[PDB]
2 protein chains.
Amino acid sequence: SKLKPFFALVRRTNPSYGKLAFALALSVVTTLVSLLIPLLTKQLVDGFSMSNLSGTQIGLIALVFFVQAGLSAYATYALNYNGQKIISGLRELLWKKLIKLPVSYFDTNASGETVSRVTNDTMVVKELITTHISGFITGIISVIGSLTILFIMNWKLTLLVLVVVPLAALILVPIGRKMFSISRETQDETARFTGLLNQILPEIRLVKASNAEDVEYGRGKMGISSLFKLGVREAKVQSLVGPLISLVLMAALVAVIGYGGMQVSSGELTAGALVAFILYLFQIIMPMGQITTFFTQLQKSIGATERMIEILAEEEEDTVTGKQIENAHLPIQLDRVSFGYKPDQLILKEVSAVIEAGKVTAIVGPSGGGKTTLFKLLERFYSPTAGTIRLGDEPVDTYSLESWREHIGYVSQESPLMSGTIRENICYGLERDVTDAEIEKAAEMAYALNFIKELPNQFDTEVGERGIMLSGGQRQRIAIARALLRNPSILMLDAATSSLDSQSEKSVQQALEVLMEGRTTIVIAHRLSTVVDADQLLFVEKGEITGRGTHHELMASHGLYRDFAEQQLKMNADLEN
Amino acid sequence: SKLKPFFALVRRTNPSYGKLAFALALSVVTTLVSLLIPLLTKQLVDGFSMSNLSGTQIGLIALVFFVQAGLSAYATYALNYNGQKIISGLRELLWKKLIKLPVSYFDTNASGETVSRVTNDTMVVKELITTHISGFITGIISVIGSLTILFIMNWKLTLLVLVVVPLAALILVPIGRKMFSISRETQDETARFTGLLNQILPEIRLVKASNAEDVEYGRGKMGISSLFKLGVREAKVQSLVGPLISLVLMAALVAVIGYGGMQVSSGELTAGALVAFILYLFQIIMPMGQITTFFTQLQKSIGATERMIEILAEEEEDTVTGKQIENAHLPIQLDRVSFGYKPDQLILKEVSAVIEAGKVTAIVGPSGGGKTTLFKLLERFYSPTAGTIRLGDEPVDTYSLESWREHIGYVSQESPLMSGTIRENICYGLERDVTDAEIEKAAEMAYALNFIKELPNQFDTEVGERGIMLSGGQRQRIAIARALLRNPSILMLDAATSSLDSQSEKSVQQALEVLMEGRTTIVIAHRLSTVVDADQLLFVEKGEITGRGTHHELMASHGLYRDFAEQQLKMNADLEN
Ligand SMILES: Nc1ncnc2c1ncn2[C@@H]1O[C@H](COP(=O)(O)OP(=O)(O)OP(=O)(O)O)[C@@H](O)[C@H]1O
Ligand SMILES: Nc1ncnc2c1ncn2[C@@H]1O[C@H](COP(=O)(O)OP(=O)(O)OP(=O)(O)O)[C@@H](O)[C@H]1O
Ligand SMILES: [Mg+2]
Ligand SMILES: [Mg+2]
């Protein structure tokens, strides 16, 4: 039951059949030439004298050789290119899947492993396709051709060796099971290794800042050592392919000599036929080696891509309903909305609010309270478990994700960046020609423009891995520029003013309230000093909205967490005193 | 000049010589058996009649076969295990290097690539060792054994084919150069793909939050397509290995027929010796194929590890001077310190300050001013370009890095986390048995303990990749717990209170000023409300300290950036009004 989804996976890409069947045909004609060679070996001794009397024909013979291996070389190319159209289809398929799974999969299942599947797993299926398909084709044809060659010289010994071949099959099966259960462990471990490694190495400042060079070389050596045990053990099982095959030859030989019991009784005359039989039975053993090597390699390749054949079945969702937002100037209403990441624990607990269109509503609350996960709810990364989100009595599930996510800008709490230019990280994802009057206006609105032009100017500047070649404030101002560039109807600032200074905070706040007066902005302030002019506040604590309304009536009406503002009062009051 | 550092790299690990030389010896005795076989093929025809008259000996013959291939199977194991002791030495060497380079290398050279320099390249080194080295050993002997076999039957034709072999060498050399310049491009490109890809995939919230599924699918496809250009082109060059070899056989054949000009003139009698000569010259062509396949594979493997043989030469530095810090309760003095990342641009510009031992000095300044890079200077991640840092008239370069970094707890601006338990990220790097009453004290001092125990309790909790299964405040409180756990003499808080709420800020500030009264804490506050009680302020702007001293005398004495405090006054003053 393992062979059918794997060959459906190979069928799912587009293999070069016009080269693959050509190389198959060349191997067929080559093996038929080698099968005809023991009929021409008796004619060589007079063909040599014919060539010496005739003269030039040996050059034609060289031309035949200059065809044959040369044509056989094309067979190798027509396999190898075909190999590099299967695996470079597989990544071209698998990487089309992986950036379309919903982000619940990437919360569950560590991305630093699932890079390994696109780039390590697909390259283990090279061996089965590049060489062993050749092996099984040539070998399968030879064993049937030499089998009918043994059949025309004897009937019942041919039936006997035909009985011996499924004994080789039934002794080959448990080696195939062991090869499967080793190759799956190998291509699961290599992934945890390209993950205990590429999770460590971006944090080299934390390895060096603690004293953990010796401890982390340790996790690494445990991994190199597990790949060495799960790969020397495969080699051990590979070493049982060699002698066991000889065992069945041993069986067949004793099966012959036992049949040669009544066979010598009828055939002390016909000993030379038995000599020719055991000679061809000595010839048969190398295509059987090719067949069993193909079967071990096929079990290894199925074991590698077993973890990958289920990545291609996980329900991407991107634009199925197609309905456009079409004005997206509506108030966003919540029903009784509840949501948890793990389905046992609820992190939003029957929340309900109304974000009114064209005013600033600010989510204020203590840490761990449910703010960023409410904003992940408000983008439908995640669907709620309870009742849903509407836009003017119309539920959000009817709109397409593509047309609705094109209207919402988001500065998340990490302010993420990717390697490339500053122009690339501002431009990111847009289909327009962003030009450079638009970027200048955007990065001037995010207070970025006065500090990029001291650096070498927006296209030479590379921000490195993870945005490490910029500061902790500069990368947040670039994330604000990314949100402000595409001119959203709804802006969402998951603490966008966290790691800025006070003067840059005032600048970005002035420019953002200038730009976004007529649209809906939802900000999160950890500290209440920047959202006193907000038109609505929502106090979110432990997944429950405990306060709602204008800041003045909320700080008059709320209980204990009025002090959560008042301490901030005291936190500046000493700076008065 | 390429072969010597590669074989010094293989010599630099510890290959299993006691198995490698054993497999070499088994291949030697097997090839000598195959060389003796054309002397025993005339004795088979009477050995068959001796076996029929004697009877049991064929079973002994089977035992010989049950030795030989079985022994040959051990040869395969003694190669393959040896292969998995070279490459699992290489990672065990290379990963010992990579976490010991200074972080200037990881600012220059993009760690996502360097992961596949330890995973996607040592495995390419694999084939040269596992199968092909056998080719050069079996072939190099068969060709010399069959060469002396041709030499005992003729002198000058043997000299002639001995002349033809360096023609094959000089036509093999440019194929080797092309294979080198293709394999280096392959194992440089696969690195940008394991890199581009594993820089994209942690930021799946940014890919989904923008609409960049189509655009980032279009970048991965350019990568799968360039790995297909370095792969359907290498295969093209390996398809030139096949026919070109036949060309030199063509040469040798015509060379024999060239000497056949005076050879048939003296040797129309001795045509049968020429038949045996051309027969063995037909036999010679497959070990030449083994030799040329080994040479192409060796050029490919050198091309892969050329980018890796220079990773092992980059000057790690960790504990060379050995002088342990003693009091560490000394005031940290600066000389004229200047530093820039790129050596043309200066980011610290002749800074000078005195961090006095046992008081709180706070670095306050505008963004991009040089604070976090001053703290990277104050850990000597980076040595300064100008004069250095001292500890009571004694320069910091005399102390060992290991004993001095064990006395400084640094919370970074990103608050980095790694996958594992919350206990693992708090414990990180320590050599003690930590003790749960100590982790409880630490995470209670960082205001973490009241929010971990709502989650499943400090060992079941996994924080996922990059700390994504915790919040933006919880992961910063865990980073503060990591700094507070190992009880440093100097604490360094690169904006440790950034993404917290106000009440948790007050709690962590109260507990930290309770714990660290007698030691040196250096904090960075983007907002001045938390460092008004600091014993010293340093205003850092554009890499120059422009203000220095107590907050009151600084805000009285400084010029324009007194307003940088005063706006914060106004930023709370409206919250009064
Ligand atoms: N996969 C996940 N991603 C994010 N949060 C998760 C996940 N699984 C569980 N959580 C829980 O969700 C909460 C974090 O989301 P939340 O919205 O509370 O952050 P937040 O309120 O923005 O925090 P802060 O305001 O301090 O940044 C935590 O209680 C955490 O335990
Ligand atoms: N490899 C690098 N790593 C960090 N900073 C770099 C690097 N190369 C250059 N820089 C420059 O260093 C400065 C960032 O360090 P700096 O100490 O100023 O950050 P910061 O003052 O902490 O910023 P903020 O206070 O806003 O977080 C920027 O001007 C940046 O251009
Ligand atoms: Mg910084
Ligand atoms: Mg958050």
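Residues 10-586, in that order, are what chain B shows, numbered as in Swiss-Prot.
Per the header of the entry, the method used was electron microscopy, 3.5 Å.
The backbone N, Cα and C atoms fix where each Cβ goes, and this holds for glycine too.
Here's what Swiss-Prot has on this protein:
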BINDING   B:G374, B:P375, B:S376, B:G377, B:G378, B:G379, B:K380, B:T381  ATP binding site
DOMAIN    B:29-309  domain 'ABC transmembrane type-1'
MUTAGEN   B:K380 to A  Complete loss of ATPase activity
MUTAGEN   B:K380 to R  Retains 2% ATPase activity; unable to transport Hoechst 33342. Traps ADP in a beryllium fluoride-dependent manner, confirming ATPase activity. Probably unable to undergo NBD dimerization
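Checked against ligand 3, the binding-site residues B:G374, B:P375, B:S376, B:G378, B:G379 give no residue with a Cβ under 6 Å from it. Cβ neighbours of B:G378 (ATP binding site) (same chain, under 8 Å, six or more residues apart in sequence): B:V549, B:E550, B:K551, B:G552. In sequence order, the binding-site residues near chain A, meaning those of B:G374, B:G377, B:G379, B:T381 whose CB lies under 8 Å from a CB of that chain, are B:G374, B:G377, B:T381. In this structure, B:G377 is the one among the binding-site residues B:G374, B:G377, B:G379 with the smallest number of other Cβ atoms inside 10 Å of its Cβ. Around the Cβ of B:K380 (mutagenesis position), the same chain contributes B:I372, B:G374, B:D503, B:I533, B:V549, each under 8 angstroms and 6 or more positions distant in sequence. Within the same chain, the residues at least 6 positions away from B:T381 (ATP binding site) whose Cβ sits under 8 Å from its Cβ are B:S421, B:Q422, B:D503, B:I533, listed in sequence order.
The Cβ neighbour count for B:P375 (ATP binding site), using a 10 Å radius and every protein chain shown, is 21. For B:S376 (ATP binding site), the same-chain residues lying six or more positions away in sequence with a CB closer than 8 A to its CB are B:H535.
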